[PDB]
Amino acid sequence: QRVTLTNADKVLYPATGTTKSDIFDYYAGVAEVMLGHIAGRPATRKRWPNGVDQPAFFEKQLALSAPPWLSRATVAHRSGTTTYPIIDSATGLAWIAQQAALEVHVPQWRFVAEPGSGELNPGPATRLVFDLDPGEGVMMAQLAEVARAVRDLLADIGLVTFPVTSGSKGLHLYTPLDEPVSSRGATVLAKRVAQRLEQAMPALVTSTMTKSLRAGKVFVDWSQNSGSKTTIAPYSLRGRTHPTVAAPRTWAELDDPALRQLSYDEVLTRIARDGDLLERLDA
Ligand SMILES: Nc1nc2c(ncn2[C@@H]2O[C@H](COP(=O)(O)OP(=O)(O)OP(=O)(O)O)[C@@H](O)[C@H]2O)c(=O)[nH]1
Ligand SMILES: [Mn+2]
């Protein structure tokens, strides 16, 4: 289990001078809190080899050159088969940094080992996710109000919801599923939540993607519960002008109208103070 960090001094975020080495330091720093929420999941790497002012790609297939110690599993998609890495150790996060994989994206299900053969196949959804996107003119205050409304509807079912500022423009919400549920079943439940909210507050919420009608509304994207979709991992850096993070928040923080995205240094400071706000999500 060995990684050599090359171009450690290469700036990946020109705006802030943040380097590959800084990204390595960050991922080392968040390893203990981040690994639980990506354990057992295929990791998709969004890479910016020349930094955030240069092109990115969304890399799913594991390269032939990938180190032999990386855990991996295969997924049959509608075209064929893809081998993914599974990130489950500090060394794995060191590899992520070396790859300039600023963002780590995962589905809401984990691999499960076969009864007799120990072969890894996709298992049930372990959590629901909601991806909340602000339409034009929509401020953080409205995103937070809609997030509370999602939380309340799920609370009517005895489900708990954890808020995450995405690091980009919106909010992500996670709710742990106590009993096993298929990704199909998860997508149905999430869609019904979204639709219920849109019916209750059609001027403030939409459950459909079409952008012509998104202005003034929060689009509550329920579709990333699909087995074939991903959502950025909690604690992931973002490939944006600033090295912001998909940062777990408290509901009390969401009562602040000045609510904003957090930078990676802030997230480290918060972990030092409070540990993992998502500790109960994948326990
Ligand atoms: N195919 C593909 N999917 C992507 C790519 N980048 C992100 N995704 C996925 O597309 C969806 C939206 O991702 P993003 O655009 O990063 O949105 P976000 O993290 O919710 O950030 P904001 O909406 O800006 O707050 C998620 O399902 C991601 O896993 C990409 O380059 N290619
Ligand atoms: Mn979004």
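All chain A residue numbers match Swiss-Prot; in order, they span 7-289.
Quick check of the header: X-ray crystallography, 1.8 Å.
Backbone N, Cα and C atoms are what each Cβ position is placed from, and that goes for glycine too.
Taken residue by residue with DSSP, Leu177 (substrate binding site) is part of a strand. Feature annotation from Swiss-Prot assigns substrate binding site to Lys52, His111, 137-139, 172-178, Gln230, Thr236, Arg244; the stated evidence is experimental evidence.
Around the Cβ of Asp137 (substrate binding site), the number of neighbouring Cβ atoms within 10 Å comes to 20. Taken from Swiss-Prot, the feature Mn(2+) 1 binding site covers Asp137, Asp139.
Per Swiss-Prot, Mn(2+) 2 binding site is recorded for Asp137, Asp139, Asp227.
In Swiss-Prot, a mutagenesis experiment is listed as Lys16 to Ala, annotated with the note Loss of DNA-binding, no polymerase activity, no effect of gap-filling (in Pol domain). The Cβ of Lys16 (mutagenesis position) has 14 neighbouring Cβ atoms from other residues within 10 Å, across all protein chains displayed.
Swiss-Prot documents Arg53 to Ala as a published mutagenesis change and attaches the note On substrate with 5'-phosphate, 1 base pair (bp) complementarity and 1 nucleotide (nt) gap, greatly reduced DNA-binding and gap-filling. Barely detectable activity on substrate with high complementarity and 3'-overhang (in Pol domain). Every protein chain shown contributes to the tally, and the Cβ of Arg53 (mutagenesis position) ends up with 17 other Cβ atoms within 10 Å. According to DSSP, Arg53 (mutagenesis position) is assigned to a strand segment.
Within 10 Å of the C-beta of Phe63 (mutagenesis position) there are 10 other C-beta atoms, taking all protein chains into account. Under the heading of mutagenesis, Swiss-Prot lists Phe63 to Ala and annotates it as follows: On substrate with 5'-phosphate, 1 bp complementarity and 1 nt gap, greatly reduced DNA-binding and gap-filling. No activity on substrate with high complementarity and 3'-overhang (in Pol domain).
Under the heading of mutagenesis, Swiss-Prot lists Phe64 to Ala and annotates it as follows: On substrate with 5'-phosphate, 1 bp complementarity and 1 nt gap, greatly reduced DNA-binding and gap-filling. Barely detectable activity on substrate with high complementarity and 3'-overhang (in Pol domain). Shown in sequence order, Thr50, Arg51, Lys52, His111 are the residues of the chain, 6+ apart in sequence, with a C-beta less than 8 angstroms from the C-beta of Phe64 (mutagenesis position).
Neighbour list (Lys217 (mutagenesis position), Cβ cut-off 8 Å, at least 6 residues apart, same chain): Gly141. Listed in Swiss-Prot as a mutagenesis experiment, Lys217 to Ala is described as follows: Better than wild-type DNA-binding and filling on single nt gaps, impaired gap filling on more complicated templates (in Pol domain).
The Cβ of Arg220 (mutagenesis position) lies under 8 Å from the Cβ of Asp139, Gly141, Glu142, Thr212, each of which sits 6+ residues away along the same chain. For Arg220 to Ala, Swiss-Prot lists a mutagenesis experiment annotated as follows: Binds DNA, no gap-filling (in Pol domain).
For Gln230 to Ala, Swiss-Prot lists a mutagenesis experiment annotated as follows: Wild-type filling on single nt gaps, impaired gap filling on more complicated templates (in Pol domain). Mapped onto three states, the DSSP output places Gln230 (mutagenesis position) in helix.
Remark: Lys235 (mutagenesis position) has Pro113, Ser229 as non-local neighbours, by Cβ distance under 8 Å and separation of at least 6 in sequence. Looking at Swiss-Prot, the entry for mutagenesis of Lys235 to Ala says: Wild-type filling on single nt gaps, impaired gap filling on more complicated templates (in Pol domain).
For the recorded site, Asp137 (substrate binding site), the DSSP three-state label reads strand. Distances between the Cα of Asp137 (substrate binding site) and those of the recorded positions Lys16, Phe63, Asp227, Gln230 are shortest for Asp227. Annotation for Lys175 (substrate binding site): same-chain Cβ neighbours under 8 Å, separated by at least 6 residues, are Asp139, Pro140.
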